[PDB]
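Participant: Before anything else, here's the structure in question.
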Amino acid sequence: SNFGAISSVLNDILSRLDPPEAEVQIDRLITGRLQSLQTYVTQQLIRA
Amino acid sequence: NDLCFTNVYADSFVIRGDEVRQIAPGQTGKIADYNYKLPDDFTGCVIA
């Protein structure tokens, strides 16, 4: 998933874009990855 | 005028007008790369 970043590959972002602007793309991507991992553990607590 | 600062440095030099762009965090080009590099988390002011 992109989560509204320009791509879903970290090496692509870092190759494609310069550090001050790569950082906001990475931060958008890790926000969606935290939300999805946090969602998984919440479902696992309810199943447990 | 409201703050206090731990330490303060003043750095001084001459460059061409169109290079002044490079005196900012995360920039690149001959000046930023080989002459004077600001850190990406710079706190301070650039005056020209």
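Just so it is clear, chain A uses Swiss-Prot numbers, and the residues here are 968-1015, in order.
Note: Cβ is positioned from N, Cα and C throughout, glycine not excepted.
Pasting the feature list from Swiss-Prot:
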{"type": "VARIANT", "residues": "A:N969 to K", "note": "In strain: Omicron/BA.1, Omicron/BA.2, Omicron/BA.2.12.1, Omicron/BA.2.75, Omicron/BA.4, Omicron/BA.5, Omicron/BQ.1.1, Omicron/XBB.1.5, Omicron/EG.5.1"}
{"type": "VARIANT", "residues": "A:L981 to F", "note": "In strain: Omicron/BA.1"}
{"type": "VARIANT", "residues": "A:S982 to A", "note": "In strain: Alpha/B.1.1.7"}
Participant: Do you know offhand how many angstrom separate A:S982 (variant position) and A:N969 (variant position) by C-alpha?
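Facilitator: Checking the Cα atoms of A:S982 (variant position) and A:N969 (variant position) gives a distance of 16 Å.
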Participant: For A:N969 (variant position), which residues of its chain lie six or more apart in sequence with Cβ-Cβ distance below 8 Å?
Facilitator: A:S975, A:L996, A:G999
Participant: Compile a sequence-ordered list of residues in the same chain as A:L981 (variant position), six or more apart from it, whose Cβ lies below 8 A from its Cβ; state 'none' when nothing qualifies.
Facilitator: A:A989, A:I993
Participant: Within 10 Å of the Cβ of A:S982 (variant position), how many other Cβ atoms are there?
Facilitator: 10
